[PDB]
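Working notes for the structure below.
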2 protein chains.
Amino acid sequence: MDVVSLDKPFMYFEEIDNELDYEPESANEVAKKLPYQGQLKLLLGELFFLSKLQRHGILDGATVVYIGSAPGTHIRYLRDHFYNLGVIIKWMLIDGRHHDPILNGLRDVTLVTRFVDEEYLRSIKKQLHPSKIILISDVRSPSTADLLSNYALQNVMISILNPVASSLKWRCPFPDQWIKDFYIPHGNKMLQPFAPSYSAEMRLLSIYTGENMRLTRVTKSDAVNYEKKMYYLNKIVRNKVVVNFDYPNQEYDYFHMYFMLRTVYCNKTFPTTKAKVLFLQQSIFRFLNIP
Amino acid sequence: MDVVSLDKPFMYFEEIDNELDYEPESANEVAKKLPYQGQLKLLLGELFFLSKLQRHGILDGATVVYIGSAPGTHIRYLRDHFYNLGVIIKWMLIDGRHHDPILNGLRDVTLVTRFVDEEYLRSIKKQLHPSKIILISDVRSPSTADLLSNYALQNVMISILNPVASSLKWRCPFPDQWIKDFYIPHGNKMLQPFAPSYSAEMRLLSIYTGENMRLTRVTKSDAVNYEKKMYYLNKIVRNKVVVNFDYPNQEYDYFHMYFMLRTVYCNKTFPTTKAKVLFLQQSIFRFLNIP
Ligand SMILES: Nc1ncnc2c1ncn2[C@@H]1O[C@H](CSCC[C@H](N)C(=O)O)[C@@H](O)[C@H]1O
Ligand SMILES: Nc1ncnc2c1ncn2[C@@H]1O[C@H](CSCC[C@H](N)C(=O)O)[C@@H](O)[C@H]1O
Ligand SMILES: C[n+]1c(N)cc[nH]c1=O
Ligand SMILES: C[n+]1c(N)cc[nH]c1=O
């Protein structure tokens, strides 16, 4: 067995303290181990992000604009969670594909069937005005060309929507497929437990203070770094059993999940963090039909 | 006569401490009082900016890429000034119009006859590599549509060229001609002595630290503010005679010029700042053929 002792998991990209030459053979390996693992991956990250905004007092009264929301099964859990906590939030879910019918019939959630373009963004901004907007983007076209285009669309979402905060899908193009340097919003590169086995994808989390917008350039050397750091995380770290992690499941991803869940707020009071987390996890897995 | 006592002039936009409702009638008033006033306006601002970079040790060894450089008569003075000071700089002047022939025959200055587009910017960047680039932009198409387009081109200059510093032409669209909010690089809004009588134009000066790029949104309310602050500056301030300004010319613009010139470095040592400034001014006016 692959056992180890860890104080805390790698929460953000910058924390990864080692790297490994990427082995293309890893692409042929089992990408997922749990049913609806993708819904779980998203639910944890979005719960983490939104709980932070709550902590900073910027969630209540906002409209969450989620672009690339379909099917969005897990979004129903998110909605119920904050709705039951007493937080007042309107949800606007936009995607050209159809949403899970469990999202229908809720006065607080609007489902829109539209692929957004710059022009459309302008009209929703005018229509949402004067509400404060929290943006969540999970759009997907892939080629580096598709990526750059998705990233360019994401930056235009922020400029036009002018959100108080945002969570954006972020996966750096692979070095051997570099095209050109580009900019992405400045934010924390949140790491994702339950991401596919060898996924280099993370979520860019940003909070907008003032009327400024900070961006950061991304170069091929950065792309080389992302590949090696993420490969080391996937191949070595995520394959560890944290034996000093007293929890029903000691695998790295549950240890990582634990740390995200411990930040989440609840109505019910627990005698320990372990009690809260086990409850949240149980609740999440049951909702998603994960054994 | 319109007399007053001033400690220092308004150096940057933020310093303007009052505002006045814009009177459209002012557009019919004499815009310029000195021959080649436009060359003088540019020469002072660019000398100010470049002396700052020298002060910060980032000028020597750079290539100044000036886009919208033609005719560029005043650029010959700038070049001679730093060339005689011992600073090693290469100049690359690009414009689709022809440059003043006084710029020819200098190994350190390259004249290019080309209207730059994003594609061209990429090729010059690849060709200038690995030199550090200082960008100066004075491109002009006008309508708010022309402006936005010029500003969008300027942001692309910075992203592609990735300069260590930049000086950009900056005039906010007029409120009654607003189209949409937009972003411009973060920088100091340098005020310009000898700008046309009622001009609302300034120069955005930026120094790039790290691999970040900070932008700032500009709204119609900001456009309303620019109009009133600049109108107050033009109508009231610039029309003042600074009687406690012991100098051959006590008009506001000479008082303002004085402060810019006092920052400029020289080979010759002077017993007073007044002596240095009078010398620099004399030298500048003689070069430009201004009585
Ligand atoms: N311009 C655009 N506007 C809206 N949705 C877009 C888009 N481009 C792509 N998409 C959507 O991006 C989605 C990627 S998969 C998204 C999964 C979803 N976040 C979940 O929770 O299940 C697809 O449904 C696709 O239709
Ligand atoms: N894309 C572009 N590339 C280069 N020059 C451009 C341009 N668009 C406009 N211009 C130039 O912008 C200039 C505006 S006037 C510039 C005056 C010059 N800075 C001086 O010192 O005299 C014109 O010469 C025009 O040809
Ligand atoms: C995950 N990954 C791939 N799938 C291909 C290249 N490099 C990489 O890190
Ligand atoms: C200078 N100016 C104009 N020329 C027109 C409108 N508002 C303004 O400040």
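Numbering, chain B: per Swiss-Prot, residues 1-141, 148-297 in sequence.
The way this entry was determined, per its header, is X-ray crystallography, 2.0 Å.
Cβ coordinates come from backbone N, Cα and C, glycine included.
Residues or ranges marked as active site, for methyltransferase activity by Swiss-Prot on the basis of a curator's inference: B:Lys175. Within 10 Å of the C-beta of B:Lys175 (mutagenesis position) we count 21 further C-beta atoms, all protein chains included.
Other Cβ atoms within 10 Å of the Cβ of B:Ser205 (mRNA binding site) number 17 in total over all chains. Among the features that Swiss-Prot reports, mRNA binding site is placed at B:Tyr22, B:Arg177, B:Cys178, B:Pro179, B:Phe180, B:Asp182, B:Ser205, B:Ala206, B:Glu207, B:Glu233.
Classification of B:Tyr66 (S-adenosyl-L-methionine binding site) by DSSP places it within a strand. Under a cutoff of 8 A between CB atoms, and with a sequence separation of 6+ in the same chain, the neighbours of B:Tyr66 (S-adenosyl-L-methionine binding site) are B:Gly72, B:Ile75, B:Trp91, B:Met92, B:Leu93, B:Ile94, B:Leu135, B:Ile136, B:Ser137, B:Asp138. The S-adenosyl-L-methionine binding site annotation in Swiss-Prot covers B:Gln39, B:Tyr66, B:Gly68, B:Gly72, B:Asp95, B:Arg97, B:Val116, B:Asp138.
Counting only same-chain residues six or more apart in sequence, the Cβ atoms lying under 8 angstroms from the Cβ of B:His56 (mutagenesis position) belong to B:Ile213. Under its mutagenesis annotations, Swiss-Prot gives B:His56 to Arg the following note: Complete loss of poly(A) polymerase stimulatory activity; when associated with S-58.
Around B:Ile58 (mutagenesis position), the C-beta neighbours below 8 angstroms that are at least 6 residues distant in the chain are B:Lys132, B:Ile134, B:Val170, B:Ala171, B:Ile213. In Swiss-Prot, a mutagenesis experiment is listed as B:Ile58 to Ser, annotated with the note Complete loss of poly(A) polymerase stimulatory activity; when associated with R-56.
Neighbour list (B:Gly96 (mutagenesis position), Cβ cut-off 8 Å, at least 6 residues apart, same chain): B:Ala70, B:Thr113, B:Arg114, B:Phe115. In the three-state DSSP scheme, B:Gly96 (mutagenesis position) falls into the coil class. Swiss-Prot documents B:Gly96 to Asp as a published mutagenesis change and attaches the note Complete loss of elongation factor activity.
Among the mutagenesis experiments that Swiss-Prot reports, B:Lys175 to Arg is described with the note: Complete loss of methyltransferase activity. According to DSSP, B:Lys175 (mutagenesis position) sits within a strand segment.
When the binding-site residues B:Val116, B:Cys178 are compared by the number of other C-beta atoms lying within 10 angstroms of their own C-beta, B:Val116 comes out lowest.
6 residues are missing from the deposited coordinates between B:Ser141 and B:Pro148, whose CA atoms sit 7 angstrom from each other. The CA atom of B:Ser205 (mRNA binding site) is located 12 Å away from the CA atom of B:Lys175 (mutagenesis position). Using Cα positions, the member of the binding-site residues B:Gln39, B:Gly68, B:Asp95, B:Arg97, B:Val116 nearest to B:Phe180 (mRNA binding site) is identified as B:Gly68. Ligand 2 lies under 6 Å from the Cβ of the following binding-site residues, listed in sequence order from B:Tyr66, B:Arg97, B:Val116, B:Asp138, B:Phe180, B:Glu207: B:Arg97, B:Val116, B:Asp138. Between the CA atoms of B:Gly68 (S-adenosyl-L-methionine binding site) and B:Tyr22 (mRNA binding site) there is a gap of 30 Å, rounded to the nearest whole number.
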